[PDB]
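*Asks:* I have a structure I would like to understand better, so I am pasting it below and will then ask my questions one at a time.
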Amino acid sequence: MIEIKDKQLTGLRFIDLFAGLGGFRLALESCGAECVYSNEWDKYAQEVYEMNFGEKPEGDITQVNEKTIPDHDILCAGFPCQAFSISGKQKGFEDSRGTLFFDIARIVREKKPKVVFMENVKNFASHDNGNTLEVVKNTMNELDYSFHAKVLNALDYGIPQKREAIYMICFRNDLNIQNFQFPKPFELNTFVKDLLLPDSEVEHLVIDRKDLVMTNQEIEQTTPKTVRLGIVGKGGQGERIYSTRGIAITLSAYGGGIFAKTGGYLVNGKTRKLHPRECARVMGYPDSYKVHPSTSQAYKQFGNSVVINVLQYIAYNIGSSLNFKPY
DNA sequence: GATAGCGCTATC
DNA sequence: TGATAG
DNA sequence: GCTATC
Ligand SMILES: Nc1ncnc2c1ncn2[C@@H]1O[C@H](CSCC[C@H](N)C(=O)O)[C@@H](O)[C@H]1O
Ligand SMILES: *OC[C@H]1O[C@@H](n2ccc(N)nc2=O)C[C@@H]1O
């Protein structure tokens, strides 16, 4: 992740809903905020959270009495996105994992925090003819908050990963916050090969499919895009090899394919998926972060996590706005 | 749970 | 008649 | 992401 000398969010307290690995925790904390509550019902995500924050999140948010949630300035929430993803059934709100946002709303209505910082997949912005995004928007205003949503790509904030996401920032009206802005993009100068480990430590990840099919020659220069080199199987998800000379694809939490969740990369002429540590780096996570012992769960967690760096930039702007108080 | 072929969508 | 990524 | 396999 990036370093932020002056911490705008100093003095402000936040909530880590749908905690997961604690992406919003790492993002916010760096800006000076204090986390006063986290929630996560998955046994394994719970584990890693405790391995890194010495704490265990509260289970099922759908059963927590909002009156229980601690008072706070910023409510962070990257609720479930398997229902609006371009890779699923897209039943959205008509899905068991499709609601959850109404729990976010249920909590704001009772806690009225200065800011609501949310996150979800890019498709969420167009899902159901933009009507489902409109519902989040209308819901928020009803509660008396402005609404700033926007889809960003990590390949624009120094992270070599084609990971897109919708980011929705909400300010309370009584605060008349009018100068909020999303972080400006900038040239990427880090690529997949720059985050890899010594092939010595990942020889167990190597795979050799006699049905491997190269479809393009290795590139010379690096690029802020994903360059495919080959295909295995029918080339479906998890069956596509990319160059470490370009950037990394989206890391998925439930993706299948032989190169399940991370995708395939041609490393030293060796075909293989990424190591958990590498996924961490790809998500802008510090090496000091301890990954879950179960790798399947680890890929799964980084799979549906958030990129630290982008959150940091956004958190910074949230403070710069909250901190602009002229007479 | 962990593994993997898949099979349909969105954007172009 | 195509092509790639989720 | 879904889902059948073990
Ligand atoms: N009812 C519920 N209560 C608590 N957590 C829930 C939940 N339903 C889904 N979740 C959790 O929602 C999370 C969405 S993933 C969000 C990622 C997270 N902000 C990060 O930085 O990693 C998952 O970890 C899932 O287990
Ligand atoms: O692109 C959808 C696919 O990737 C995972 N994911 C991607 C991007 C964001 N913002 N969140 C995610 O969880 C989920 C899905 O499996």
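Looking at the header, which is where the method is noted, we find X-ray crystallography, 2.8 Å.
Positions of Cβ are set from backbone N, Cα and C atoms, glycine also.
Just lifted these from Swiss-Prot, have a look:
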- A:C81 to G: Cells die, loss of methyltransferase activity, binds DNA about 3-fold more tightly (MUTAGEN)
- A:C81 to H: Cells grow as well as wild-type, loss of methyltransferase activity, DNA affinity is about 20-fold lower than wild-type (MUTAGEN)
- A:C81 to S: Cells grow as well as wild-type, loss of methyltransferase activity, DNA affinity is about the same as wild-type (MUTAGEN)
- A:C81 to R: Cells grow as well as wild-type, loss of methyltransferase activity, DNA affinity is about 10-fold lower than wild-type (MUTAGEN)
- A:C81: active site (ACT_SITE)
- A:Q237 to X: Decrease in enzyme activity due to 98%-99% loss of DNA-binding activity. No change in substrate specificity (MUTAGEN)
*Asks:* What Cα-Cα separation, expressed in whole Å, is found between A:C81 (mutagenesis position) and A:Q237 (mutagenesis position)?
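*Replies:* With the alpha carbons as reference points, the distance is 18 Å.
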*Asks:* Within 10 Å of the Cβ of A:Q237 (mutagenesis position), how many other Cβ atoms can you find? Include all protein chains, please.
*Replies:* 16
*Asks:* Going by DSSP, give the three-state secondary structure for A:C81 (mutagenesis position).
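*Replies:* In the DSSP reduction, A:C81 (mutagenesis position) maps to coil.
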*Asks:* How many other Cβ atoms are found within 10 Å of the Cβ atom of A:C81 (mutagenesis position), counting all protein chains shown?
*Replies:* 23
